[PDB]
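For reference, the structure discussed in these notes is given below.
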Amino acid sequence: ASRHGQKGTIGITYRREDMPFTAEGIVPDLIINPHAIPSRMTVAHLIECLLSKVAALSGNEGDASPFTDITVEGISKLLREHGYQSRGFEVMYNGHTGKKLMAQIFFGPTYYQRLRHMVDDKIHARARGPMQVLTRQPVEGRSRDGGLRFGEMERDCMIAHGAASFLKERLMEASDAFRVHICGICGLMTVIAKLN
Amino acid sequence: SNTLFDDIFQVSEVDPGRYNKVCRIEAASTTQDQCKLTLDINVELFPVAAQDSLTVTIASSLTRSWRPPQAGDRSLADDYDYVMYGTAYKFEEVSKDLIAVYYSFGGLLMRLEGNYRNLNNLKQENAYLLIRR
Amino acid sequence: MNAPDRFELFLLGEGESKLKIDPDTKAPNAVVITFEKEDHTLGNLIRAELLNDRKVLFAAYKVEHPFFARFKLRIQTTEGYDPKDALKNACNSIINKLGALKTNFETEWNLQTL
Amino acid sequence: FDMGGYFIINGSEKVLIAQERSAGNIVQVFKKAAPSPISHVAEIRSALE
Amino acid sequence: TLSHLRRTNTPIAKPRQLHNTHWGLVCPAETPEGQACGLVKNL
Amino acid sequence: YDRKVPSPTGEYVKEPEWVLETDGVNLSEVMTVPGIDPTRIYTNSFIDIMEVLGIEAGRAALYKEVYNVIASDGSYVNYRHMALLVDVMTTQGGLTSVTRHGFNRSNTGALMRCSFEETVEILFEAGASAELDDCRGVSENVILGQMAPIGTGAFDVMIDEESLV
Amino acid sequence: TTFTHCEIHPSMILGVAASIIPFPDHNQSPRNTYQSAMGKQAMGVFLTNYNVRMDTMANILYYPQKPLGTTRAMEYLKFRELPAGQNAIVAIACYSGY
Amino acid sequence: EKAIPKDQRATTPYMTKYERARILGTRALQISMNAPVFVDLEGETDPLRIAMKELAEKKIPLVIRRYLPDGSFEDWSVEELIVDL
Amino acid sequence: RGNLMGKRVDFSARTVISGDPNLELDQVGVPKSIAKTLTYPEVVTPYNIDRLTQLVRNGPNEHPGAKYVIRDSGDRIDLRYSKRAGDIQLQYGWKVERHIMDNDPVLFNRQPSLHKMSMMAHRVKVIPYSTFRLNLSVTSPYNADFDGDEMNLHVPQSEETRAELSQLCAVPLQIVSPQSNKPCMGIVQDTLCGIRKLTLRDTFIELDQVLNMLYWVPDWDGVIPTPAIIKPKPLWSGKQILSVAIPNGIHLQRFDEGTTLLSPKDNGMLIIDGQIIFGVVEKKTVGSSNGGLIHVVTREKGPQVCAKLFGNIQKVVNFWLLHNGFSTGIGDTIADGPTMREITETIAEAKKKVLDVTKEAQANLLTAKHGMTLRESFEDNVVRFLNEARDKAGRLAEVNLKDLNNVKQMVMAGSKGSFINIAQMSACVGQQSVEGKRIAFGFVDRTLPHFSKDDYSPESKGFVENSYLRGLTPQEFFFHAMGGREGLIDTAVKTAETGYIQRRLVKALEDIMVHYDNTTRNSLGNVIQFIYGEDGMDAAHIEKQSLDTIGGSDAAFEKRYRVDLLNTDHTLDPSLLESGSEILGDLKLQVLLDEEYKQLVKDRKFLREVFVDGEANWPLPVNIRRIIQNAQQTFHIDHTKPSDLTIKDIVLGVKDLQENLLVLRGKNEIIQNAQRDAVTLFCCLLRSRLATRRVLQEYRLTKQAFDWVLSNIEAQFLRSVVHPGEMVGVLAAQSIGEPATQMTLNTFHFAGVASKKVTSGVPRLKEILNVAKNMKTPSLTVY
Amino acid sequence: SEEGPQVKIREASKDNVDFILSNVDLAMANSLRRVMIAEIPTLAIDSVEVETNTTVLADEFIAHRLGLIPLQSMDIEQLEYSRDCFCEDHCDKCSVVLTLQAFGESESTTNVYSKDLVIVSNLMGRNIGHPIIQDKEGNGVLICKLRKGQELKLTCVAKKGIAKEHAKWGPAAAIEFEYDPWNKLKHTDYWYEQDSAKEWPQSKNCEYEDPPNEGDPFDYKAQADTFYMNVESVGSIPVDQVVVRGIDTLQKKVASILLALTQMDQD
Amino acid sequence: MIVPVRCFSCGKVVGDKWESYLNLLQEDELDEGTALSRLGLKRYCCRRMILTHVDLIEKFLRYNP
RNA sequence: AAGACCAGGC
Ligand SMILES: [Mg+2]
Ligand SMILES: [Mg+2]
Ligand SMILES: [Zn+2]
Ligand SMILES: [Zn+2]
Ligand SMILES: [Zn+2]
């Protein structure tokens, strides 16, 4: 994420040959999507990333210090004399064709941060395995090669569905499933099954 | 086959309403009294001034897919400056005789008004529109 | 760790041959070719060439999933002119431009000082 | 850079967290609930230091 | 590390709402979402 | 308040009207008043409507008030779903809430009632009032881990008969 | 017209972790709360001496990068001198839909 | 005891989603296990797609027992239930 | 409640979700290492034994593979060890635990699972990368995005557990949903945003691209359609090529505002058989809206034919956008010099408005608004003069937005962004609030230590003069700060509160399922609704159809349904019917059109006393309008040549229909009397769409076509009857509990007046359900 | 100059080729730019065998580091790819081997360069595996640093690969590319507030075309023709060659397609 | 952390310039921008390669063992 | 094993 709470996985990765490219022949280390902007109302991010255009360029200081008198008009005025389109925009070219992009783009340098939670320490999957001793159920946790809780709230939406055969198995042969001997008179588990 | 309508209109309004290539156009026909035309022209192919003498025509051919023209032998029915392709989508009774038709060239609209498109404009999925001069 | 192989972007792993041609059963006389281990570098370029040939009614390529090397060409031409020959000429044409562009460039470069 | 302020308890660093609580020995008045025998209550939490 | 060394805790009127008086003494923005939001504070 | 009313000519007209709105409830006392239409008067307290105008008038008001939470909110649920709630809270007699003081105190299946709240005293007095259990509730059949009498498992399947071709 | 005191600099009301926000006053006010939880979730050099300590989990940035956009509060925070974050070049387009 | 006569049967004469779902499955069970097959398997070699083929032709030999809430019930064969749905 | 009802389970996965715009709707990008672990235990049959002996040899290492091979006298054979994983002499009768593989029944969940649509069958598409991919448009019902959530998948280990997975819960046959008798997946984000772009009147494409898009649609019959423009340079309209995604005989019509079949705004929507005639496509069409394209295409064509439709729309739109671009710059929140100027003087004027009322309240001339304080009426007077001021400023930026404005453009698609955003960001932020009141006096007699005491003015009390692009002041920031947390608080409190509400609902309805006599019951077999939903209908097959006889003058109704053969002036002109001239005069028939026209007053009477507000638009089964166009399109009817049905054909056949529309079948009067009742509404609509004057006059049906209209209806109706079994208990709870989660600002918008406040939202819902004998806002409304 | 696509060199250097590229199709100039980036092969270290690394950097850090170091690829043609060459693992026919030994002798920091890499494998007299030094002083790329008692002993084994493979291999850098500055073909629509002309900056290449002017009805027939580039070498291959081989690699793998039609044609 | 060989964004070798940079700032007293000029970084993704860089290695060496 | 606590993720 950037520094204005713009949480974002990664999704796919293109080599510089497919990526949109400016007329100068630059390439974004990162595409994110205009939809994560106007509902979230993070205007500093559209600032900082403009701001750091004039940082990279003039070798100058990124004074994003809060209650100063630094303005968007300001930044830009500097950028406009500094060689560019004052509001960010740069006519990028599509990668595959090199056909000019009908939109122009706000092209920014913007401190992003790489957070904990990489995909590969949570990619759990089980088909049976270890099993608690008390209740004969899937041990817990992703690092015990556990299994997922198919909690009651999950249950409801199988019943809603009317999926009966499933919800059964997915509660027996996917879990506890056991075999005891019952009394035909009293009905309890007394029966000393001296089997074989 | 074969034409279905012919008349020469005087353009009395060119509204570029918040569009950049396209345009709504208002016209009366030089000859015919109670006749009027409202149409969407692609101004960025064919510039439509005020008061031009646009000659309007509606064919219906000269069926399968499309082929790149192509004038290797091809000669489609045009001494025509400008040619679109439409669908009729509602036919309307504007009192007594005064009938009106509605055409779509993929969203480029066309409203037309008279009373003698009878033996001519039968409810079709055909129609090519042709302008000249 | 569920990352594919890096070179599978140009090595045809056994089985996979480079060109597979199959007959388009939608519209008469037209075919759909599959280029294992290729993309827009190559696709877009052939497709545009097929476009200067007046004998080709229809021509398009599409990268089905960008996970994968593959891309698909669909070619349609006029009765009498086999689809593959279109590829063959638009291919040879590419070469004859490229081949010429190179030597044009060189007599240029070979002028400059610095 | 490591600025201190923790402890080390079996080679595991430990930060004591500020605990927050209402001060003692200040006097305060509280209009008690609408269905109750008492109208207002004055309260002093008293402790020595 | 810097932030955890400047933490706060409050156990059990309107004790999560950022109160007028916090101005300059607690951070107006630092606090964890949900579970114990507004109670845990950073100076 | 705005209100649409049949015209003396056919269609519905906007006829506006003076409506009185209150802070507090005494029903059996303000409908008995002169000047006021005692046939349209309404109160958001569905507990009073229930007591004054009977259960059926209640069931209706409860709905109005449930639906009002939803449709004020921007949403729209289908009448069937809400009404189905509204009817359960009603077919008992008065107003059975959706808490352990409502549905759960009713005499459904011992096993199915226990899975909600107060798991122990529910099972206790069940051993005490020695209750036979249907095992027709979803929950019972879950516990025991057999297929519920639910959608897929509402019927049974058997063979023919005809046999062979 | 009857002052007694004066603030040092308004910026100071902010925490440690919200003082990395570059124009938090141009941002809407939850968000900053969010960043404030993620500043912490970051990777970078957490200590100029990791090659010597021996703890469960470390996570260090191959190339960390003091940002192009700073807050006077960062200096006393030691941020330009120990970042987590890199000045990634950034596109705001719908491209491939991914 | 007890049933309900083959005449005076109220229930939807159609076959419900929930009915067929279980029918197919129960067939798709016997099919997946090597029990014999009642249609010219036209290429199709999958138990469930086969059941769908036997279901379309009505050569599934099974009977729903629909229980009413009073306890008594009505029988319907898969040969005699309309499969519009 | 924790290990019996229910449990931790085997045969599952979790990972981070990721959006895949080249995946199928009902698919499930699954990582290969997962598919390397989970295992459907397959029996061995001569139909499989080849692709199965194959499937052993690959072992648990290569993808399409297998561990353990179960035999008779049940015995495991572990295929990563064992001196025999290479040999292996299979048999019909043995099981083989193959890897999960392409195109498989999985059950793909996401918490919190408050829905039948948080669960679904997806089809399995094995992929690279440790991640689950899914089509963007299965985003809505799951309520994912990819700030990196994380989702589950359970693998059925039986043949009918996978039948029951796919014949029942599969993503498509889930598109249109009981909850709101409308569909719960639409087009979203880029797709939804550029579909608007692509579709503008201004948008044209030329050959090259037109052929790749064409080719990019997978069910495209290889028929390049003729371009709208053939003149200089054959060009296509965006609208045009798009239609190649929309199937055959798909008819749909709208009219938004001032829409004239000449759409001088290019608004509304008219789709005439799988081709679009006018009107910028966006949310209201391809959204998950009510009368929209997916509602139609499903009901109409299939679920499959519709799920296929999902993909196509994207495949094209996405592509078009991949080569159009869309960005959003900070340049997108800059207004005119004039407009910033005038915006600020907007606040200035409304500033000295609040200032003058304050100055009045001070000379003790502020009059006591009846029923409120002196003070409290001042709170009203301001927050009103202050919102008033901010919205006006806000809608003054909205006027000033160019049409090429990235913000304004997503707002127009309806992809992200609404009015307040533009408002905020560019204009003024507005008044802040905690506890419904402006900012607390927190320090004794003022808000922040920086103003004098007793300061009632806006900037003291917590108005934010500024935009976000403007920047905010220190104090302004803090007050924002304060309204901030308040939200974050109750978002934590709401999702917990409503989370318990649902748990109770669900456990309070549970086994209320519809039994095989169409009566809603439970474990004791108590009756709850004698006929489910009051009408025996499933809520998916239902739609907002307009009751033609409620509105309009008696005069206007008259000339609409009246047929008087004995009046020369009110007969069916012999142009309409083929018998027409031979009909004029005639008692024997007039007695039928008479008692038809009486039956239709009994109707207008009966409805006007049910729906007492005139509201003529009610949810109802079997959309008749679609069957009519569908008839007059299938059968190609010319609107000059005379129909060919007797009055006896129509009248006597419409009364014939109504017999066959069975919900209940019992052969005794009691049952047949609720049968008469469950249908009463529907048949109103019937008689109002299928009346003599209408069938003849308006949509000119021929005998042959008519009998088809009559036929579909019967069959469509019968298909709409709720299925015995249906677990309507749970269905009903989650159908109420789910919106409850999505309830914003749990205060109100009644706080413009300082006590027009009425408890609404989640607090109310808590009372209602608890039967709260001491509510916060009791009130009489008196008439 | 002749038949097909024309080239004009505006500026040239060992680092940058500036050129117009006239009378070519769009689809081509691009497919060039693309191969240029990804597909013209080159040598770079692919395998490190570390013996001692008492350094303050991690092993596989420094591995990655030499990964990037630009090795001389002017004779890349006579080296086979390891994957092909019939030699178990590697030989002098398919791989260059390098050696890096350094040690802190100084109390002061002991810097470590690419000038420091020493070859070993038999070069069989060809141009291959000289770490390119564009530096003013004679030591480019600063690999790692050593304190005092610090030691690094390793054995890089450069092999032939391409950008698609890993970017350590692409010889290409930044490639400036542009078609038609005045937006005559209206392939883009300029965002604005006031006046697009005062609001965007006339391209560098504006002097190399005509005015819009002004005036005349948009030209619909006009196609994507003429392109402006300026290709920049990383060092391994000469600038001038990067195009040449780009143009060629394109031609070569279009030819492999043609050829591959001849085979499957058998039956 | 040691100056990167090659800019993440374009690929131009920037690693051989950390040397020549610190020198151009200290001995010639230039400012960051005009020193990035003289070093031949014009595409600013490469200007960002250097100006953002913190050379933490210098501290790690500081540790004796 | 497993209980307790704390951080934390949608
Ligand atoms: Mg979201
Ligand atoms: Mg999310
Ligand atoms: Zn016993
Ligand atoms: Zn070798
Ligand atoms: Zn760079």
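The residues of chain J that appear here are 2-268 by Swiss-Prot count, in order.
The header says X-ray crystallography, 3.4 Å.
The backbone N, Cα and C atoms fix where each Cβ goes, and this holds for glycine too.
Reduced to three states, the DSSP call for J:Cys92 (Zn(2+) binding site) is coil. Under a cutoff of 8 A between CB atoms, and with a sequence separation of 6+ in the same chain, the neighbours of J:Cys92 (Zn(2+) binding site) are J:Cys86. Annotated Zn(2+) binding site per Swiss-Prot: J:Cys86, J:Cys88, J:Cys92, J:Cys95, in sequence order.
According to Swiss-Prot, the experimentally introduced change J:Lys9 to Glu is described as follows: Transcript termination readthrough. Listed in sequence order, J:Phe20, J:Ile21, J:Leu22, J:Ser23 are the same-chain residues six or more apart from J:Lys9 (mutagenesis position) with CB atoms under 8 A from its CB.
In the three-state DSSP reading, J:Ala30 (variant position) counts as helix. Residues within less than 8 Å, Cβ to Cβ, of J:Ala30 (variant position) and separated from it by at least 6 positions along the same chain comprise J:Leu22, J:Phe178, J:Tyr180, J:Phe228, J:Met230. What Swiss-Prot notes for the natural variant J:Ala30 to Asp is this: In mutant RPB3-1.
There are 19 other Cβ atoms within 10 Å of the Cβ belonging to J:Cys95 (Zn(2+) binding site).
Taking J:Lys9, J:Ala30, J:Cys86 as the candidate recorded positions, the subset whose CB lies under 6 angstroms from any atom of ligand 4 consists of J:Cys86.
Once Cβ contacts within 10 Å are tallied over all protein chains shown, the binding-site residues J:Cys86, J:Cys88 are led by J:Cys86. Closeness to chain A is evaluated for the recorded positions J:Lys9, J:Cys86, J:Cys88, J:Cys95 by Cβ distance, with values under 8 Å counted; no residue is counted. In this entry, J:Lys9 stand out among the recorded positions J:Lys9, J:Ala30, J:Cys86, J:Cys88, J:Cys92, J:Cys95 as having a C-beta under 8 A from a C-beta of chain C.
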